[PDB]
Every structure is written in structure tokens, then in C-alpha cells.
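These notes concern the structure reproduced below.
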Amino acid sequence: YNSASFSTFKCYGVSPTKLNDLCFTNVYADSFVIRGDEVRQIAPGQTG
Amino acid sequence: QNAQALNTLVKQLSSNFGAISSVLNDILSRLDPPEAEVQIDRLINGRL
């Protein structure tokens, strides 16, 4: 969260500053590359 | 009849009413005020 040079740092249903205070069953990590204009399509309920 | 009324009133406390969760602590610990206020609004309406 503190690292700069990040175009987007957005969380759905979780406050980013609160993430250090929670426990989880498991965590998934998904990685890929897209264009600059296509970044908005990564969102719940988004269409593209 | 009195027992049934009290039991129904107690049981109605576990509903979500459209919020993410039915526990106030589970909402406060995950969100900032600007959205916890919406969730609390929904819960308040239902319980009223």
C-alpha cells in the first residue's frame, strides 16, 4: 500500500489500511498484463 | 403465544437485510465510516 509508482490500488469490500488487522482462510493471487485503456474492465459488475 | 412472539423477535436478529453481514463487529473491523454507515442504515431499518 505504501509503494509508489502504482496507477491503481483499489479494494472492494475491504478498507486497504485495515488489511493488516484481518485473518483469512486462504488467499489467491492472479497475474496478467493488459493495455492501459483496458484496466477499467477489471471490476465487479463491469462490462467489456 | 407470548413465548412464540419472543422467540420470533430473537430469531429476526440474524438476518442481513441486504447488508454484507449480520454482525456489527464484522462490519466495523473491515470498512471505513462512509460505507459502514450504509450497512448500519440497512440493519437499523430492519430491526426497527
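Here chain B follows Swiss-Prot, giving residues 954-1001 in order.
Per the header: electron microscopy, 3.3 Å.
Placed from the backbone N, Cα and C atoms, the Cβ positions cover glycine too.
Note: B:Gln954 (variant position) has no non-local neighbours, i.e. no same-chain residues 6+ apart with C-beta under 8 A of its own C-beta. Quoted from Swiss-Prot for the published natural variant B:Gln954 to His: In strain: Omicron/BA.1, Omicron/BA.2, Omicron/BA.2.12.1, Omicron/BA.2.75, Omicron/BA.4, Omicron/BA.5, Omicron/BQ.1.1, Omicron/XBB.1.5, Omicron/EG.5.1.
For B:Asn969 to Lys, Swiss-Prot lists a natural variant annotated as follows: In strain: Omicron/BA.1, Omicron/BA.2, Omicron/BA.2.12.1, Omicron/BA.2.75, Omicron/BA.4, Omicron/BA.5, Omicron/BQ.1.1, Omicron/XBB.1.5, Omicron/EG.5.1. Within 10 Å of the C-beta of B:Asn969 (variant position) there are 13 other C-beta atoms, taking all protein chains into account.
The C-beta environment of B:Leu981 (variant position), restricted to residues of the same chain at least 6 apart in sequence and closer than 8 Å, consists of B:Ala989. Here Swiss-Prot notes a natural variant, B:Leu981 to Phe, with the remark: In strain: Omicron/BA.1.
Long-range Cβ contacts of B:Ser982 (variant position) within its own chain (separation 6+, distance under 8 Å) are none. Natural variation at this site is recorded by Swiss-Prot as B:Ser982 to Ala, annotated: In strain: Alpha/B.1.1.7.
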B:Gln954, B:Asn969, B:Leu981, B:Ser982: the variant positions whose Cβ falls under 8 Å from a chain A Cβ: B:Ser982
